[PDB]
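Here the structure comes first, spelled out in structure tokens, and everything after it is commentary.
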Amino acid sequence: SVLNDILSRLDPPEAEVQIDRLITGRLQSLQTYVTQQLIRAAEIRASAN
Amino acid sequence: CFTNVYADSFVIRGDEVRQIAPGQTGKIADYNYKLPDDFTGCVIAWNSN
């Protein structure tokens, strides 16, 4: 999980794959969080109206 | 069609012929001839014993 250990404990040219997998996972999780926040905000707006 | 073409030639010991590759490490890869990771091109080697 620690990308610094990936960079240090493993060679540069191949660490790109591991970094890419971490990037994809984290980005997708962020997207999921943002979508849930959008839906919750819509519900809260209805309540406020 | 290409823009420019560069040719480099020398004599390499057979024990490290595979050191000539992008993102590769070895005795002479890091000391005599380094290739970029995104290198685009071709390498040709034939025996001259």
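We number chain B the same way Swiss-Prot does; the residues here are 391-439, in that order.
Every residue, even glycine, has its Cβ placed from backbone N, Cα and C.
Natural variation at this site is recorded by Swiss-Prot as B:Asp405 to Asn, annotated: In strain: Omicron/BA.2, Omicron/BA.2.12.1, Omicron/BA.2.75, Omicron/BA.4, Omicron/BA.5, Omicron/BQ.1.1, Omicron/XBB.1.5, Omicron/EG.5.1; complete loss of interaction with host integrins. For the naturally occurring variant B:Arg408 to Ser, Swiss-Prot gives the following note: In strain: Omicron/BA.2, Omicron/BA.2.12.1, Omicron/BA.2.75, Omicron/BA.4, Omicron/BA.5, Omicron/BQ.1.1, Omicron/XBB.1.5, Omicron/EG.5.1. Record note (Swiss-Prot), natural variant B:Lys417 to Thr: In strain: Gamma/P.1. The unchanged residue is displayed. Looking at Swiss-Prot, you'll find the natural variant B:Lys417 to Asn noted as follows: In strain: Beta/B.1.351, Omicron/BA.1, Omicron/BA.2, Omicron/BA.2.12.1, Omicron/BA.2.75, Omicron/BA.4, Omicron/BA.5, Omicron/BQ.1.1, Omicron/XBB.1.5, Omicron/EG.5.1; May enhance affinity to human ACE2 receptor.
It is 11 Å from the Cα atom of B:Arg408 (variant position) to that of B:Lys417 (variant position).
If you draw a 10 Å sphere around the CB of B:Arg408 (variant position), it holds 12 other CB atoms from the protein chains shown. When the alpha carbons of B:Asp405 (variant position) and B:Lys417 (variant position) are compared, the span between them is 10 angstrom.
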